[PDB]
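Asks: Once you've had a glance at the structure underneath, I'll fire off some questions.
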Amino acid sequence: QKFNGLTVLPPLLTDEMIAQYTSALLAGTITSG
Amino acid sequence: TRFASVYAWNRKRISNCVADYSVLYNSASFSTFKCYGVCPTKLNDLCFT
Amino acid sequence: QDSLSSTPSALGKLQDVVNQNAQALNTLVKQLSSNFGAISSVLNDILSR
Amino acid sequence: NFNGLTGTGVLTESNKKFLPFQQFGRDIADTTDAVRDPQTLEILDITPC
Ligand SMILES: *[C@@H]1O[C@H](CO)[C@@H](O)[C@H](O)[C@H]1NC(C)=O
């Protein structure tokens, strides 16, 4: 694909960043309902 | 010196050689010089099997 | 945890998105092999001949 | 320009095991991605710049 003008762009948020958001949501739910 | 008839036309195989088509294309001796699928001026830098 | 570990199709919905996008790109590239009525799919062949 | 085959890219030595009758390889886009050098018989990989 690459060599025919077709490319792929990276996400703005990384998998680590997404995991961090998820952790924050879980931490909130558990400690503060 | 001698050519073949049209009913029993002669096939000469040309191979294993370096061609030069500028001697033919730039010759005024030919009344007809019609190429199909290839341009006479580009024929001088192509290869064939 | 066990259900997901032992069920290959559990995440089919996410895999389907990946597969559909891959299918579209592969199709797009393969179309470069089509002549579309031209003598050759390769542009360089046309220009050189 | 390899035996009439024109293009642009980076040439490197290939590890592809060509058979004696094969001069080039092709990709799914119908582009050439490897050639045999007409004089050294070395197989070269072709990768766009
Ligand atoms: C000429 O080409 C042949 C392959 O077709 C190769 O084996 C030979 O070494 C070449 N000769 C020279 C002087 O490169």
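Note that chain C is numbered according to Swiss-Prot, with residues 935-983 shown in order.
Every residue gets a Cβ built from N, Cα and C, even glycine.
Below are the features listed in Swiss-Prot for this protein:
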VARIANT   C:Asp950 to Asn  In strain: Delta/B.1.617.2, Mu/B.1.621
VARIANT   C:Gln954 to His  In strain: Omicron/BA.1, Omicron/BA.2, Omicron/BA.2.12.1, Omicron/BA.2.75, Omicron/BA.4, Omicron/BA.5, Omicron/BQ.1.1, Omicron/XBB.1.5, Omicron/EG.5.1
VARIANT   C:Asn969 to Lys  In strain: Omicron/BA.1, Omicron/BA.2, Omicron/BA.2.12.1, Omicron/BA.2.75, Omicron/BA.4, Omicron/BA.5, Omicron/BQ.1.1, Omicron/XBB.1.5, Omicron/EG.5.1
VARIANT   C:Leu981 to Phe  In strain: Omicron/BA.1
VARIANT   C:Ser982 to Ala  In strain: Alpha/B.1.1.7
Asks: Filter the variant positions C:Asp950, C:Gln954, C:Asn969, C:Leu981, C:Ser982 down to the ones with a Cβ under 8 Å from chain B's Cβ atoms, keeping sequence order.
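Replies: Only C:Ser982 pass the 8 Å Cβ test.
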Asks: Quick one: Cα separation, C:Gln954 (variant position) versus C:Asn969 (variant position), in Å?
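Replies: Rounded to the nearest whole number, the Cα-Cα distance is 25 Å.
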Asks: Using Cβ atoms only, which of the variant positions C:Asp950, C:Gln954, C:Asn969, C:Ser982 are under 8 Å from chain D?
Replies: C:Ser982
Asks: Are there any residues in the same chain, six or more apart in sequence, whose C-beta is under 8 angstroms from the C-beta of C:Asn969 (variant position), and if so which?
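Replies: Expected: C:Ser975.
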Asks: What's the CA-CA gap between C:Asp950 (variant position) and C:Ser982 (variant position) in angstrom, rounded?
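Replies: C:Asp950 (variant position) to C:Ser982 (variant position), Cα-Cα distance: 43 Å.
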Asks: What same-chain residues, at least 6 away in sequence, bring their CB to under 8 Å of the CB of C:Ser982 (variant position)?
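Replies: Sequence-distant Cβ neighbours: none.
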Asks: Output, ordered by sequence, the same-chain residues six or more apart from C:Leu981 (variant position) with a CB under 8 Å from its CB, or 'none'.
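Replies: Those within reach of C:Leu981 (variant position), by Cβ under 8 Å and sequence separation of 6 or more, number none.
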